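Sharing a structure below in structure tokens format, with a few things to ask.
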Amino acid sequence: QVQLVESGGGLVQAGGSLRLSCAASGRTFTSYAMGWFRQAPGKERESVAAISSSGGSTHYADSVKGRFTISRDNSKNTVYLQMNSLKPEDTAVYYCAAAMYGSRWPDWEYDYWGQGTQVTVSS
Amino acid sequence: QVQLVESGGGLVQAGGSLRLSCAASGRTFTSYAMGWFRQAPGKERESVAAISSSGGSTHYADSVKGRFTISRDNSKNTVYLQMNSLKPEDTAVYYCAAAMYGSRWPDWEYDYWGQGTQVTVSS
Amino acid sequence: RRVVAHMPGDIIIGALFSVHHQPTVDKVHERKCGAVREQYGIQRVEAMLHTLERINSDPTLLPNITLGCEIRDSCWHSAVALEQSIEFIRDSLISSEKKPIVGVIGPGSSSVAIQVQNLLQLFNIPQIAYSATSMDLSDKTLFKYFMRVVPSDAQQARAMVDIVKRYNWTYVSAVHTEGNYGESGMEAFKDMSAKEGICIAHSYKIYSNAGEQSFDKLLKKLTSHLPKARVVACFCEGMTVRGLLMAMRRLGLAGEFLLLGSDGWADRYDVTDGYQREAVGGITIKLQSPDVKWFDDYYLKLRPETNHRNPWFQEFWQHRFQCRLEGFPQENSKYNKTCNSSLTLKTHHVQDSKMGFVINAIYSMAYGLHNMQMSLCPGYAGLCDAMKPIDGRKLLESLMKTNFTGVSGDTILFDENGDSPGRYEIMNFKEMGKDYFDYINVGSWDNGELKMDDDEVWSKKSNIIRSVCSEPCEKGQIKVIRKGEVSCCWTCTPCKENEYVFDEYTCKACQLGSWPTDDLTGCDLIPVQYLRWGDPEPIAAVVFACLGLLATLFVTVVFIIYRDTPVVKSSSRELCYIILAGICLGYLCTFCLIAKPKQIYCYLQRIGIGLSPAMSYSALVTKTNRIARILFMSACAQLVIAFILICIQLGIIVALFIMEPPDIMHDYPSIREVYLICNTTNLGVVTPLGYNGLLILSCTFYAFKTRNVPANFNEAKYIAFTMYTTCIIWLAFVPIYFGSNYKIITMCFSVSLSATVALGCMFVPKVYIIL
Amino acid sequence: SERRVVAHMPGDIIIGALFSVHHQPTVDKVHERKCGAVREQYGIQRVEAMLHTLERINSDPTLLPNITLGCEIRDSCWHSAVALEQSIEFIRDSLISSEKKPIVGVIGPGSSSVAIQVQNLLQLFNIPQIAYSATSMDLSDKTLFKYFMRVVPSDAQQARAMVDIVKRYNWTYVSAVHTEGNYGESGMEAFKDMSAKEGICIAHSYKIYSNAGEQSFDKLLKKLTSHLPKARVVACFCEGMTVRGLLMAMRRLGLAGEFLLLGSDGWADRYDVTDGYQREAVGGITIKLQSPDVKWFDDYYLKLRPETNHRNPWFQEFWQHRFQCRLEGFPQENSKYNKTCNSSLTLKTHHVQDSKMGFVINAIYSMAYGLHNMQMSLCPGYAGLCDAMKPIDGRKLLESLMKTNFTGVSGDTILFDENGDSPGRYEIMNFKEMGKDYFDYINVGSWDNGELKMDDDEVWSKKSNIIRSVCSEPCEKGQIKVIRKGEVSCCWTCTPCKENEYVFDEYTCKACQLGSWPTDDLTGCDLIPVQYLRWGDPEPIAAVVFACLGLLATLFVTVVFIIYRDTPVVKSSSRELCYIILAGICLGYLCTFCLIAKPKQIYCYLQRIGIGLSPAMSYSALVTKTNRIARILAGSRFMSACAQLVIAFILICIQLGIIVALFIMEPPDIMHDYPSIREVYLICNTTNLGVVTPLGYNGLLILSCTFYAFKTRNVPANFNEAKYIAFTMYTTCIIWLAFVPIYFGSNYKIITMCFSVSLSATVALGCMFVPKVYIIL
Ligand SMILES: N#Cc1cccc(C(=O)Nc2cc(-c3ccccc3)nn2-c2ccccc2)c1
Ligand SMILES: N[C@@H](Cn1oc(=O)[nH]c1=O)C(=O)O
Ligand SMILES: N[C@@H](Cn1oc(=O)[nH]c1=O)C(=O)O
């Protein structure tokens, strides 16, 4: 079993920057690819970014390509999402998920999910 | 470490016979000698009987000679005391103790102690 | 923390498989494994998963019960497998203060299975192996909870010894890999081989993790043992043979010597891959097991995007096809040339040559569980309370009695030591065409019977030269010696012409009088020779006597017929007749001597040579003395005096004959030949000849006085001439007789010449007077 | 199902220990893992030693100040499975914590195989382990056994010492035996290799478990006795229990004195193995590590009583087993015994201390200092445990232990090398009988740094050493070769070679060449001296005397004839022919005298010429005289009287030319020949055909002379001297015809030549000069 905890959210003005962190327990962190999800009230959940099990390759949704970056750290077992150039439509709850047995992104068959973190952008 | 529990006490008429069981939870039971103590109001706690670690060696007090019987069962880790032809002066609380690193009885160092049970005699 | 392949169920069975290569040197302390394996790593995992699914879909075997699994990675390394076994037993260890594992299948190496067995038997967990064939694992006193579906290494050693015996390779080299698999096999092989006259040049050992430098010294020593020992027995793993091939390519020794292998290098194409030229002609032995067909159908349809039970599969796709998947969770961006969607797993597909053994081990565990369930609670279909939890001892007892039918249709059943029977196959890595090599089935070994097809190996009687330290030199006289290195190594030398061979390791000389035969086994030959009539040289001498004898007859013809001569009438006729008879006897003496000097003939010969000269010379002395005395007288007195004189010679001859009896004797001059001579002492001939010396001197003494008064013609100086000629002949005969080996022809010639001169000299004046 | 008992002591840092308190399980009891009885030296002294050593360390303010040390002693029972169970118990704390106090290091066990089994598990959790008696050679490979250290050397030095011992006393046919396990196998491998290098043949090799039954030991003893009496020495590189089983088997089979077994540190000076079987072990030589006694351990130990020892859980059972008593009311009372237990019993009587005891104590200090050193680097100024060293790291502790260096209990220095070993030396002990029914171990030697020193007057107490173990006796006497049957080099059979063959190699004989003979010790074929001198030999020298007489015959006749020229007889014939014949006779006598001489080149220069010239020249006078006589009308144009001299000169010139041509055809030189192997003679070369040719010419001349004499016999002239001469010619022809054939077959060529020449010259001279000499007188 692996437990995921995400943090780093808050209130950020438009055009600012933010950094979200996702930490996982256990000792099998390096064998799971990771992904980020965004869910807004009144809508569904959409994938945002993902990274392979050993870094190397990263994938971003076309909505936030060029503004967001995703990174890993296997030494301290945590992943990072650095999100810049905030936009008013990005106010939502972010989730961190892990997968091991997927196909080409965004079909990854996730098995562990985080609690979530509220991010709101002030106009 | 062992935990000793008591059973078999209660209220009996004069001249009756009783069986008291002391059960030890935890292994290494066969490497501990056992002893029985009794305490009554207006007096002090005095030992009545004892048995060696492997059995085959039993010691009794002069008061309860010819009436009490101490026995062991190492398969189920339980030590039994049998009282026959009980007297009204034996109404007391009884305790079961485990000893190791001792000297000639009753000079034993009891590492662990039991809860104890009340025995009352009615004429 | 390594990953694990798990499948849920009611009963969980562990498994150790070598998905990755073992850690190399300088990476062994961290226990960091190498690259993925296909035949040994992943086909095993897929087969176990499919076998469990098939069992769970079978209502006959274990109805109303599902079986799970927990597959870990052993990496063909002992420490990693020990860690994974600790991971198995952690559940029981913390419960003593997740479903427990009831049994373990694997691993595949003897040196690791031993430690796994120790730790597992500490907790009463039966273990079944499919590829560990060491002989020391069949000791139930030490390894009680160990069973295997394959035989031991004793049969492999016997098969190897049978092959090397059949091909008459009596001087080989040996090499084995470290660990009890190599050591036990090599020691059994040498113990068996020492009893059939097979000698080992040297024995070596090496680790499979050894570097390139460590593999070069081994080949250097093996080359140093060339060219005699060009056959190398190998109790080695696949990696050891691979390292040997790489080393011999590095130093350029392809084709220098043949190498013989075991099941470690049986049919695996990765042992000889890119190094086929360095391994052509090698002979290997393998376990007999046909290919499982229903595994291929399941395996060849697997794709990375639909396999959700194997992470090593997603790594393996990229490793095998040398590409990187597009956006998969395990992209491994090291590669380029992204994977295609038309990459099938059925191209260049070769199946593991030990798949049936793994499947049979899994089925054996399942059948043991089924029998245990049937025995504990008969009427229930499911996990009854009488088997909650499962006792390890009861399961072990049930497993020892299990017999069933395998995937190949044979019957699997364990013996008292937990082993299972099996047979072997003989392979031969060769070249089939142009840039095309393959393993070809050649023979078989089964229950002590080895049958091998030698017409398709070497294709002709001109096979490899028998690896022999010394070539045989049984020439019939050549004697062998061993310097002291190895009994197979020897050097041999010719014997003496006199010596005869006793055995190979000894040479003895024949005794005197015999010579070794053609075969030199015995020696009884060189018979004696006489050459009495077959020798031309004596024969002519006989002629010299023969006509001479006739001449004597002439002397008898005139003297007997004519008596009117006053000179003849005055001279005594008896003396002349006596001397003529003596001359005739002297002539006949050589004829008697030449032919077959036997015992009876030699006795007459010894008397004859001393008889005729004595009496004839004695008569001459008497005649001259009577004339000198005149210048008793009756002729009767002269005859009596002559008879008395000769009786002394006869007595001396008789005394000499009595002292030395005449008999046939054998004379050995030298080793070359042996002759036969009469027993004639030197004194036996010195004494009679010396008697005539006084007789001869008497005539010389009387000759001087008779020369003063010549009467009745007669011959005065002729007696002196005869004496001088006789003395000259004797002086010539003395040195040659004692120097020459024959001493027969010389005596014959001397006596014939003496008789001839004695007859001719003193008789021709009377013949001339008569004529 | 029932846990074993552990001896624990509280502290800040806990250190484990594994000791063999009980005997190992016997066969038919290994599966249940049921141990045997308690032990005196190997099991109960070491527990108290560790407890007291930690107590002493805790009272030392200089070493690990403000830190307390605890411990846990467990029972290994000299068995791998029990020790594996106890090691799992050791590591269970950390194993649970990953998902009480942890163990930072382990001391022990005492056997190589069990140590390997424990190390394999321990190295995965980073726990350094220090051993005190596990001396296997293969435990020094840090690639496999990285967290292993020891304060004792490996057994390679023991193998070297044993090989030196067997070399010194000339054991060459020695049997071998070892015990199952890493220790015995490795040591026996090393011993086999070194013995093979040094030239020692092993009769056979055997192995056996120390847990085997009586039948196995009986079979082993029968196999060992199958090689008697050749292999009288057995190298036993085995444990104490194997040696004790061998002794029991020897007693059962009634064997004593038939073997001399040479042991190792397993049986070093322990009285356990030779109790009740002393008679079967007298004369055995063994090797032990060098370690003196510890005195404070004895002071602490000899005062322990069962009723006041509350630290050792195995002490009451120990007391009852040792004193064969039963403690009356004690909790751990065993009713198997009887007679109760006295209150005056003391542990001082019959006390013998463990022979490795100091080593054990060292293994407890070596760890402690390590920790101390670590505490001096992680927290420099602080005293006590700190956050920088909480918890203790296994790798840092291992790298600190690998660098440790201190002084031991015996005053030596303890420091590990690159393989985690420590130096040491060995003592050589001898078990013998001292008094009446009194046996003891006597120190007889030492081995250190490749140097062995022993006293040989203490072993065997005399110079009559036990019959050395040899397969074959040395029978090389300087003329005998040894040969091998291919089985064992030490076994051979010796046979003689040929008498003329000298022993070039110890395995083969070589024959000398012609003219050479082997020396006294058959080493060197010196040239055989040549015997040629014959001047003093009786046979030739006497002949020379005869020739000397002939010399007088030459001197007197010539002198008389020379001074009698006026006599008509001398004037009747030409004086030239007489002088020529006299010169020829003189030259013949001179050649006869010169024939007996050393075969020098100058001597042989004239020997060929002289042998033929003299008879040819001397008899030329005869043919000249016959021709002169026949020149007259009665004998019969060539009426010249002086024509006789020129004809003789022409004949002499022709003979000289023929001789010179023969000489030129083959020059003469001294030639050495070998008619036999032991006979060598030096004579100047002269071909038979070379000698024959001059003889033929002289024979033809003589034959021509006889024809002339026969025709001239009837003619009377010069006092009827023509009737003479003919007799001399006939005698000369007869003697020459007799000499011709006897020369070839004679074995003394020169003797025959000189005798024949002298005889011919004398006969001619006399038979031709006697009438003239008589007429002159
Ligand atoms: N002076 C002198 C002297 C010294 C020693 C020995 C002899 C002697 O006996 N000569 C001889 C005479 C005869 C003979 C034969 C037939 C008829 C008459 C005589 N034969 N031989 C003979 C001797 C040796 C070997 C061969 C033959 C003479
Ligand atoms: N019998 C071998 C098994 N084995 O070794 C290899 O290298 N391949 C393989 O199957 C062993 O016991 O180790
Ligand atoms: N060096 C031996 C230690 N040892 O073995 C015995 O039998 N006694 C003893 O001290 C070993 O390596 O095991």
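Just so it is clear, chain D uses Swiss-Prot numbers, and the residues here are 23-121, 140-676, 686-826, in order.
Structure determined by electron microscopy, 2.9 Å.
Quick reminder: no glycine exception, Cβ is built from N, Cα and C everywhere.
Here Swiss-Prot flags D:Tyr64, D:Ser152, D:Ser173, D:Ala174, D:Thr175, D:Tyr223, D:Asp305, D:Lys396 as L-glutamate binding site. Under its mutagenesis entries, Swiss-Prot includes D:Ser613 to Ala or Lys with the note: Increased constitutive signaling activity. The mutagenesis experiment D:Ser614 to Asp is recorded by Swiss-Prot, whose note states: Decreased constitutive signaling activity. Quoted from Swiss-Prot for the published mutagenesis D:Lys665 to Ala: Increased constitutive signaling activity. Among the mutagenesis entries in Swiss-Prot is D:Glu770 to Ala, noted as: Increased constitutive signaling activity.
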Can you list which of the recorded positions D:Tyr64, D:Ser613, D:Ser614, D:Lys665 have their Cβ under 6 Å from some atom of ligand 3?
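Close enough to ligand 3 is none of the recorded positions.
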Residues near the L-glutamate site, D:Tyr64, D:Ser152, D:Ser173, D:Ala174, D:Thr175, D:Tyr223, D:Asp305, D:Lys396 excluded, by Cβ within 8 Å of the Cβ center?
D:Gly150, D:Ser151, D:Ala171, D:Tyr172, D:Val192, D:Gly306
Report, as a whole number of Å, the distance between the Cα atoms of D:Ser676 and D:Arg686, which flank a stretch of 9 unmodelled residues in this deposited structure.
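The gap of 9 missing residues is bridged by a Cα-Cα distance of 10 Å.
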Which one is closest to D:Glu770 (mutagenesis position) in space, judged by CA to CA distance, out of the binding-site residues D:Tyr64, D:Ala174, D:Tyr223?
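Minimum Cα distance from D:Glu770 (mutagenesis position) across D:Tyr64, D:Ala174, D:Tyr223 lands on D:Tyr223.
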Take the C-alpha atoms of D:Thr175 (L-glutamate binding site) and D:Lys665 (mutagenesis position) and report the distance between them in angstrom, rounded.
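So the alpha carbons of D:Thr175 (L-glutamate binding site) and D:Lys665 (mutagenesis position) sit roughly 119 Å from each other.
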By a simple count, how many Cβ atoms lie within 10 Å of the Cβ of D:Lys396 (L-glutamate binding site), its own Cβ left out?
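For D:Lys396 (L-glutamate binding site), the 10 Å Cβ neighbour count is 22.
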Taking D:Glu121 and D:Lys140 as the modelled residues on either side of 18 missing ones, report their Cα-Cα distance in Å, whole number only.
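Distance between the Cα of D:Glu121 and the Cα of D:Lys140: 15 Å.
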When you rank D:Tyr64, D:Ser173, D:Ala174, D:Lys665 by Cα distance to D:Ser613 (mutagenesis position), which of the recorded positions ends up on top as the closest?
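Going through D:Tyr64, D:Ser173, D:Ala174, D:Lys665 one by one, the closest to D:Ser613 (mutagenesis position) is D:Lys665.
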Per 10 Å Cβ neighbour count, which of the binding-site residues D:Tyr64, D:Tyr223 ranks highest?
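It comes out as D:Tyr223.
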What whole-number value in Å do you get for the largest C-alpha pair distance within D:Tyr64, D:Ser152, D:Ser173, D:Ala174, D:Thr175, D:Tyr223, D:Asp305, D:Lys396, the residues recorded as binding L-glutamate?
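The L-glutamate-binding residues span at most 18 Å between Cα atoms.
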Which whole-number value in Å describes the distance between the Cα atoms of D:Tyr64 (L-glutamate binding site) and D:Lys665 (mutagenesis position)?
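Cα of D:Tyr64 (L-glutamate binding site) to Cα of D:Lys665 (mutagenesis position) measures 131 Å after rounding.
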In terms of Cβ proximity below 8 Å, which recorded positions out of D:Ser173, D:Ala174, D:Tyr223, D:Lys396, D:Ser613, D:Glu770 neighbour chain A?
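Answer, by Cβ distance to chain A: none.
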Would you mind sorting out which of D:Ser173, D:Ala174, D:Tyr223, D:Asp305, D:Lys396, D:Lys665 (the recorded positions) have a C-alpha within 10 A of the one on D:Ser614 (mutagenesis position)?
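So far as Cα distances go, the recorded positions lying within 10 Å of D:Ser614 (mutagenesis position) are D:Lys665.
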Rounded to an integer, what is the Cα-Cα distance in Å between D:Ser152 (L-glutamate binding site) and D:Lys665 (mutagenesis position)?
123
Restricting to the same chain and to sequence separations of six or more, state which residues have a Cβ under 8 Å from that of D:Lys665 (mutagenesis position).
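Spatial neighbours, sequence-distant, of D:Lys665 (mutagenesis position): D:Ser613, D:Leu617, D:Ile774.
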Please give me the CB contact count at 10 A for D:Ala174 (L-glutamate binding site), counting all chains in the structure.
25
Which residue, of the recorded positions D:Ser152, D:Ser614, has its CB surrounded by the fewest other CB atoms within 10 A?
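Lowest Cβ count within 10 Å among the recorded positions (D:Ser152, D:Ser614) is D:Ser614.
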Using CB atoms and a 10 A radius, I'd like the single residue among the recorded positions D:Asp305, D:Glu770 with the highest neighbour count.
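Checking each of D:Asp305, D:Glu770, the winner is D:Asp305.
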